[PDB]
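See structure below.
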Amino acid sequence: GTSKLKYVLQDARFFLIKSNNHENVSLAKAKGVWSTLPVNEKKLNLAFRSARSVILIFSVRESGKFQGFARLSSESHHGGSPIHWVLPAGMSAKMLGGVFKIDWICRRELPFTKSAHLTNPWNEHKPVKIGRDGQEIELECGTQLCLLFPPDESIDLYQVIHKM
Ligand SMILES: CNc1nc(Cl)nc2c1ncn2Cc1ccc(C(=O)O)cc1
């Protein structure tokens, strides 16, 4: 069902994550971690204290799809382990240094063609697929976007609800 999902999404904040490559999203799904650039890291750390749930919605650049969504379970932390990210051309390894722990809510894909009816007030009402890494998605648009994803029956939201 969708009832526990709706409960997790209640009064949540939503951020669009854009990854340059599929490998880091795969690593994030395997290890329950994410790292971003310092500007976005500060925003997510602020949001984590501000909201009952902070939801990251992932899209790999050029894929035409979202790859899933996850909830922050921690602020960023250093020195736990050097996650073997694949660095973009130019991107150093100290720029992706802060590691957030995340709990996946859905590891299924959603093509952009299915979200074409959703616009983001915080990005000039452009379609929600449009946005830079870290773009905040307003509550109503982000809730409907998450509800569009196919159900991920491999995930049990009971433990996610307890961390709230
Ligand atoms: C493990 N975390 C990550 N992995 C990958 Cl592959 N891309 C990420 C990412 N977090 C953000 N992005 C996209 C991005 C946006 C701007 C620049 C730049 O201004 O150079 C570089 C990358």
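Each residue's number is its place along the chain shown, starting with 1.
Looking at the header, which is where the method is noted, we find X-ray crystallography, 1.4 Å.
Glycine residues also receive a Cβ, built from the backbone N, Cα and C atoms like all the rest.
These features come from Swiss-Prot:
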type    : residues                                         : note
BINDING : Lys18, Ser19, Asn20, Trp34, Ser35, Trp85, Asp133 : RNA binding site
DOMAIN  : 12-149                                           : domain 'YTH'
MUTAGEN : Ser19 to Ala (Swiss-Prot position 362)           : Does not affect ability to influence alternative splice site selection
MUTAGEN : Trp34 to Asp (Swiss-Prot position 377)           : Abolishes RNA-binding and ability to influence alternative splice site selection
MUTAGEN : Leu37 to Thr (Swiss-Prot position 380)           : Reduced binding to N6-methyladenosine (m6A)-containing RNAs
MUTAGEN : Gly68 to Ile (Swiss-Prot position 411)           : Abolishes RNA-binding and ability to influence alternative splice site selection
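Within the same chain, the residues at least 6 positions away from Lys18 (RNA binding site) whose Cβ sits under 8 Å from its Cβ are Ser59, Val60, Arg61, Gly131, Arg132, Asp133, listed in sequence order. Checked against ligand 1, the recorded positions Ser19, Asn20, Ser35, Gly68 give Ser19, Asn20, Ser35 as the ones with a Cβ under 6 Å from it, listed in sequence order. Taken residue by residue with DSSP, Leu37 (mutagenesis position) is part of neither helix nor strand, so it is coil. Of the recorded positions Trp34, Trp85, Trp34 has the largest number of other Cβ atoms within 10 Å of its own Cβ. Candidate binding-site residues: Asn20, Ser35. Fewest other C-beta atoms within 10 angstroms, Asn20. With DSSP classes pooled into helix, strand and coil, the tally for the domain 'YTH' (12-149) is 39 helix, 40 strand, 59 coil.
In terms of Cα spacing, the mutagenesis positions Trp34, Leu37, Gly68 all stay beyond 10 Å of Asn20 (RNA binding site). Cβ neighbour count for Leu37 (mutagenesis position): 14 (other Cβ atoms within 10 Å of its Cβ, all protein chains included).
Using a 10 Å radius centred on the Cβ of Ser19 (mutagenesis position) and all shown protein chains, the other Cβ atoms total 23. Just so you know, the Cβ of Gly68 (mutagenesis position) picks up 24 other Cβ atoms within 10 Å once every protein chain is counted. On the backbone, the CA of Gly68 (mutagenesis position) and the CA of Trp34 (mutagenesis position) stand 13 Å apart. Among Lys18, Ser19, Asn20, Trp34, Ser35, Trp85, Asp133, the residues given in the record as binding RNA, the maximal Cα to Cα distance rounds to 17 Å. Cα-Cα distance from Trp34 (mutagenesis position) to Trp85 (RNA binding site): 10 Å (rounded to the nearest whole number). Neighbours of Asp133 (RNA binding site), defined as other CB atoms within 10 A of its CB across all chains, total 16.
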